[PDB]
Amino acid sequence: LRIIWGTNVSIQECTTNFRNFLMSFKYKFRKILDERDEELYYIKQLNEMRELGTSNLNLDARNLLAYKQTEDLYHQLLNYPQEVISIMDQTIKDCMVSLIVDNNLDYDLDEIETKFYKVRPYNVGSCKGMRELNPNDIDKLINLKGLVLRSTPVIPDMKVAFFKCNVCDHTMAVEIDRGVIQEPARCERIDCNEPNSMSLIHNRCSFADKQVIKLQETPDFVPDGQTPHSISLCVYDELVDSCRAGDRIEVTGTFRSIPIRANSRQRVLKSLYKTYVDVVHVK
Amino acid sequence: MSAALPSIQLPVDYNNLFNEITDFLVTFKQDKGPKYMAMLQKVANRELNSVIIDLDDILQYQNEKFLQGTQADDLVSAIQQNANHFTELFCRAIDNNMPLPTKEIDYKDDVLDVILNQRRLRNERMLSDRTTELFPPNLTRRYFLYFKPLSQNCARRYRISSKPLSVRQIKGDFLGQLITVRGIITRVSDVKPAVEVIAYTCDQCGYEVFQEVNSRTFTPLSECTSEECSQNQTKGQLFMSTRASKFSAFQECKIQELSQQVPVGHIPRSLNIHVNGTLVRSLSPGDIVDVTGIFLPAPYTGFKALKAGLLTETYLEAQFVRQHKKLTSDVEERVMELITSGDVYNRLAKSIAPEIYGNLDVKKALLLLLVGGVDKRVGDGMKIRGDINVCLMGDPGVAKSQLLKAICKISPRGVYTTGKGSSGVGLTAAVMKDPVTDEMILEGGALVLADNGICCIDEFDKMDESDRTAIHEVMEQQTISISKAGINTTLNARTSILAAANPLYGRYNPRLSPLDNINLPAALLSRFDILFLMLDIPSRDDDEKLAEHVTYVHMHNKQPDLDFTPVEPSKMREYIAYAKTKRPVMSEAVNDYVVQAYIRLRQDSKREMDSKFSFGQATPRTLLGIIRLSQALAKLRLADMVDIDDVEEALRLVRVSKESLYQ
DNA sequence: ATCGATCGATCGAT
DNA sequence: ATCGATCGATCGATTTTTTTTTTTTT
C-alpha cells in the first residue's frame, strides 16, 4: 500500500479518499452545528470553478470533520500539509478532468485541464496568537490574525537557471531545482567538453514572485508582559502583493524557519534558524 | 601530547560516583517505590519532558550514603563548582535505567516520536541487512532536565548554592557555577527553537548525518560523509533535513538589580541570561525573581585575535526560576463580609484611599469610574461610553497625585501616567529600533496600553497639544488613530480616563472666574463628565485634625481607626467586575425624571448666562453620562433596577463637583 | 581564524 | 617516453561603525 517516508501517509488512495470526499459531502459538518443547500458543497463549487479557469481553490477546512472518510486525512493533512497540498492540487486537476469526461468536450478542450489547479486550505484548528508558538510545530497549518506592518517590494526567485559555455556558445541549461544550483564544468557544444566556465545569463532563466511581509499580529489575550511580537512572511504568486499592509487578516500557513550565514561571507550559519510564515492561505 | 595540555589529577572522581549516581538515580526511599522510578517512566509515559531536580534530596541520600555508610565523597561539593558535568553525565545514565515501552505511542500523540522511531526504524534497518554507527545518546533525548538548589533549612541542618546575590555580587570564580541571584527581569527577547545537530541526507547513499553545533554558530558539512559514498567515485549530495534534526527552544532575558543591593554610586547592572526548554516562557520583562542557574561563558567567534585575553565575558544560564509576588463561586461569600455589612456604596467609598484624609465625597465618585458602566449598544451601530472621565482641579499639589497612586494600583489595567511623562507618541504605537533582535518593531503603550482600564494622569496642562488631540480623540474613545508613515490604523482604546491638573499660576484666585483659572481647553472640559475642585482654604479645626493624621503617621504604620476597616483590594476588586456583570436596566419612572431635572439644568445653567460661576450649557453628554452614572451607581447596588435615589444620587455629585468655588 | 588561489608534482594516457 | 590532468600543500586575504551638540524660524 506503499507509503511516504517521514509522512507515513501512503501515496494515492488519499486521492481516492479525497475524491469520494470531494465527490460527496452534502452536510455532515452541519451535524456538528446540529442542523437547525442539501447537496454537497464541492461538486457545485467545483463546477463554479471550471468555467472561470481561475484554479486556486480556497478549500474549506474543516469538512474532513465531521465526515467520513478523510478523518485521518484531516489529521494527515495537519501532520504534513506541504505534501498533502501536493497530491490535492494535482488531484483537483484530475478531479476536474474526471468531471469533464462526463460532459465530454469541455472548454475547448483538454488544454483547460492542462491548466494547473491548487488548494488554498484555511481554518486549520485555531492557532494561538504568535508568542505561544512551539518548536514542535515546525511545519503545520496555522490560523493567524494581524494587520500588516510593512509590505516589501516583490522579490524575484529562482526556478530554472540558464547556462552557456565558451562553446559554442551554446544555450544548454538546468533548472534551479533544489536550494542549490549545480552547473557542470562541461559541456554542451561541442561535446567534447571542453572544460569552459559555465556562462549564466540570469535574464533568460525562470523567475517567480516571493514578497516579504513583516506582520504584527494582534491575537490579543496578551500574556503581559509580552511584547507586541511580529511575524515574518515570504509567500508566493497570487499570495504575493495581494495582501495590503495594515490590514488585520486570517491568513494561514505552515511554520517555517531557515538559517542564515553569520559573516555573510563564511559558510558558517548562526545556530538556531530564523523563522517565517509559509502563508498557505489568506483571509 | 605530554607537556603542553598537561594531564592533571584532581582528588575529585565521578567514576564510582556515576555508579553512586545510579545508586541515587531510580532507587530512593523517602518519597510504594522511590519517586525516581515511576517518575522516570512518567517521562517514558511521555506526559512529561522537563526533568526537575533539587539539591534538597541529594543531601538526605548523601546522608543515606553517610550515616548510614559506607562513606563516600560528596557530590554536591563537586556540583556548584562545575555541575555542567552533572547536567549530562549524571543525566546520561537515564537511558540505562529507563523502561523500554513504557506504553503505547499510538499515532498522535505527536509527530517526531512517530518519526524518531522511523529514524530509528531507518537506523536499525541500516544494520538489518548490513550483516556499525548508531544514533548518539545526545541525538535522541526529547526531555529537558532542570535543577533547583537548596537554600535552606538544609543549610541550617547544618549543611550555600542558593544564597541570593546581586549582579555586583557576581564574582569571576562563579563561572561554570550553578548559582542563585535575586534580580529584576529585562528584555526577555522572544524564544526560538535551536538545533543541536543538523540532519543532512545523502540522497544517493542516504543514511543520516549528524554534526554537533555549539553556541551561536557552526560550520556546515557538505558533500557526502556516508561510507557508501566513501571511496566510491560518487559522493552523494546532502543538505539539512529540518524534520529530521532535533531542536531546542531558546529564550533569553536581561536581569536588572533590585536597586537596594546597589552601592550608593555606580549603576544598575543588567544581566544576560538565556531561557531554554520547558523553562521557557516562564518569565516576563521587569518581573522580580530569585534566579537559580549555572553560569557559563560563551566565547567567541570574533574578532578572536581582538580578544584576547580571552576575557571570557561569559553569561548566565537559567537552571530554575523562583518568582517574587506570584466565579462567582464561594468568592461571593468573600464579597459577603461586606454584603452582610451593607453600605456597599459608602463603606467601600470610605474604603477608597484610607491613607489620605477626608474628601470621601471625592472618593465617593472615585468608586464609580473604578466601576463605570454600562456603555450602550445602539445597533446603528455607535457604542457610547460606557466610561467615566474625571478631572481634578486644584493647587498646590494637595497630594492629589497620591489619589492616582492608590486608584490605578487597585484598578485592573491600572496605568499611572503624567504630562511629561508619556507623550502622545507614548500613547500610540511608535516605531523604534529593537536592540539585539531586529528590527524597527513597533511598541505602543499608554492609551494603547491603558485601554479597557483606568488611566491616571498628572501634569495634564503640560501634555501640550500632541497629547490633548489624542485624548481629545480618546474622548471619542474606543479608538486610536495613526495616519503616520505607512501606518493607517485606528486601534481601540477602551481606556478609563482620569487626570488631575493644576490651576493657572501661581494658585487659583477666587476673584478669577471659572474657565479663566483652568489651563485646559473648553472643548476639552466639555467632554469631561466630572471635575473636583481641590482649592484648599486653611481651617484651624480641620488643619489640626488633618495635621493630627499627619501626626498619626509617621507615628505608626496603621492609619485607619475611630473607626473603620477599609476593604483589601483583592476582595474589594472581586466585587467590581462581579458588579460589572450586572448592567442595570433603566426604569422609565426615574427615566423621564432625569429628563425633567435636565431641562431644569438646561434652564438654570443657561440662566447663569455670562461668565461668573458657570459652567453652561448642561449639554446632553453630561446627562448622557449622568444617566450612565446611575447605571454605574446601580452596579454597586447591582439588582439592575436603577432606583431614583440611585439616579438622584449622581445629581447630588453634579452640583458638588462645582459650587465649592464659593469656599 | 578560515577560505581562498597559486603551483608543485605524479601518475595515467598516447 | 612526452604529454597531460589531477590532487594536494603551497601561497596569502579577510573578520565593528551612529549618537549628543546643534540653529535658522516666529
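Shown for chain B, in order and in Swiss-Prot numbering: 1-31, 59-158, 189-216, 220-386, 393-729.
Just so you know, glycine gets a Cβ as well, placed from its N, Cα and C.
Residues or ranges marked as domain 'MCM' in Swiss-Prot: B:410-617.
Mapped onto three states, the DSSP output places B:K466 (mutagenesis position) in helix. As annotated by Swiss-Prot, ATP 1 binding site applies to B:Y423, B:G463, B:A465, B:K466, B:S467, B:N568.
B:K466 (mutagenesis position) counts 21 other C-beta atoms within 10 Å of its own C-beta, drawing on all protein chains shown. What Swiss-Prot notes for the published mutagenesis of B:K466 to A is this: Loss of MCM2-7 complex helicase activity.
The ATP 2 binding site feature in Swiss-Prot is assigned to B:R593, B:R687. Around the Cβ of B:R593 (ATP 2 binding site), the same chain contributes B:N455, B:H538, B:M541, B:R687, each under 8 angstroms and 6 or more positions distant in sequence. In this structure, B:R593 (ATP 2 binding site) belongs to neither helix nor strand by DSSP; it is coil.
Every protein chain considered, the tally of other Cβ atoms within 10 Å of the Cβ of B:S467 (ATP 1 binding site) stands at 16. Note: the CA-CA distance between B:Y423 (ATP 1 binding site) and B:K466 (mutagenesis position) rounds to 12 Å.
Neighbour list (B:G463 (ATP 1 binding site), Cβ cut-off 8 Å, at least 6 residues apart, same chain): B:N568. Neighbour list (B:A465 (ATP 1 binding site), Cβ cut-off 8 Å, at least 6 residues apart, same chain): B:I422.
Other C-beta atoms found within 10 angstroms of the C-beta of B:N568 (ATP 1 binding site) number 24, with every protein chain shown included.
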